[PDB]
Amino acid sequence: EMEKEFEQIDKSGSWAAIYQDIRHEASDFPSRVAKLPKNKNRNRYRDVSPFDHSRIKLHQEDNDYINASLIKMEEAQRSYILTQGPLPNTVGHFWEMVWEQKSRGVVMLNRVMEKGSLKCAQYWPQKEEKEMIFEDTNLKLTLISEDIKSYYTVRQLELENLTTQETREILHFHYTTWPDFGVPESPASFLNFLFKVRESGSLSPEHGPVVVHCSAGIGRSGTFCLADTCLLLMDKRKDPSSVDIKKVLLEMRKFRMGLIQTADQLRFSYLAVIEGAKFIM
Ligand SMILES: O=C1CN2C[C@H](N1)c1ccccc1S2(=O)=O
């Protein structure tokens, strides 16, 4: 059981050691499309690339490339798109992907500015009456409503395909209180946030995969997907303590490199799964 394994690693202070074994066992697949010179202004970080095998392709004949991966968790029957925070020149591509993959939700785990630098473009409207038009991808985005709570904001957005005049409702789940350094002290507000996303239907198989991002799309984003999938597997399995976080994380790392960036994020993931298991047992 992971709770005892938690106490063992914590009492022995072995988190950096566990984390290094995960780093050493992690998959390494080609990312040739990411590294083409024509794609250098589509990547926020030169050392964070989708693998070719799991990369989301835009349906635009010119350049299909976006820094985004499909993470397919076969046993849990859950998919996620993990992506980087959009850049100024990729906001249109972002919303094109949302449209094309039939996503119902967008999960944002960063603030636009952290540590005095921009981590993400402002890619949604701040006021109802000032909609955004992405001329490159022929999409219109309108803010419908915004519910601001202590730890997170939920926004209803209308995405319109200007080409077909079809419209869809997108839910934007913005976790606003992840600290600039380290991880939250308690996983309570993060679990509350994850349960809210689940309750919305955004993670349900009726819809395309949820889009999840932070700045790079691997750290905080990783923690979100890892906790969700681990909790879902505990519901599904005859024996809930058969769930090994380290194995699930390595399975997720076949689809996108670097998921969970620090030993602190790994400890936090264990704590979130352990605490969330109480509200699921
Ligand atoms: O802050 C930026 C702005 N861009 C995204 C990324 N960094 C980058 C990296 C290498 C070359 C060009 C660019 S960018 O498109 O100007």
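So for chain A, numbering is Swiss-Prot's, and the shown residues are 2-282, in order.
Method of determination (from the header): X-ray crystallography, 1.9 Å.
Every residue gets a Cβ built from N, Cα and C, even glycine.
Annotation note: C215 (mutagenesis position) sits in a coil segment as assigned by DSSP. There are 26 other Cβ atoms within 10 Å of the Cβ belonging to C215 (mutagenesis position). The feature active site, phosphocysteine intermediate is assigned by Swiss-Prot to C215.
Among the features that Swiss-Prot reports, substrate binding site is placed at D181, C215, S216, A217, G218, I219, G220, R221, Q262. Note: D181 (mutagenesis position) has non-local neighbours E115, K116, i.e. same-chain residues 6+ apart with C-beta under 8 A of its own C-beta. In the three-state DSSP scheme, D181 (mutagenesis position) falls into the coil class.
Among the mutagenesis results in Swiss-Prot, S50 to A or D has the note: No phosphorylation. The residue drawn here is the original one. The Cβ of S50 (mutagenesis position) has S32, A35, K36, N44, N68, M258 as same-chain neighbours under 8 Å, each 6 or more residues away in sequence.
Mutagenesis annotation in Swiss-Prot: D181 to A, described as Substrate-trapping mutant; the structure shown retains the original residue.
Swiss-Prot gives this note for the published mutagenesis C215 to S: Catalytically inactive mutant; abolishes sulfhydration.
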Out of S216, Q262, which of the binding-site residues has the smallest number of neighbouring Cβ atoms within 10 Å? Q262
By the count of other Cβ atoms within 10 Å, pick out the sparsest of the binding-site residues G218, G220. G220
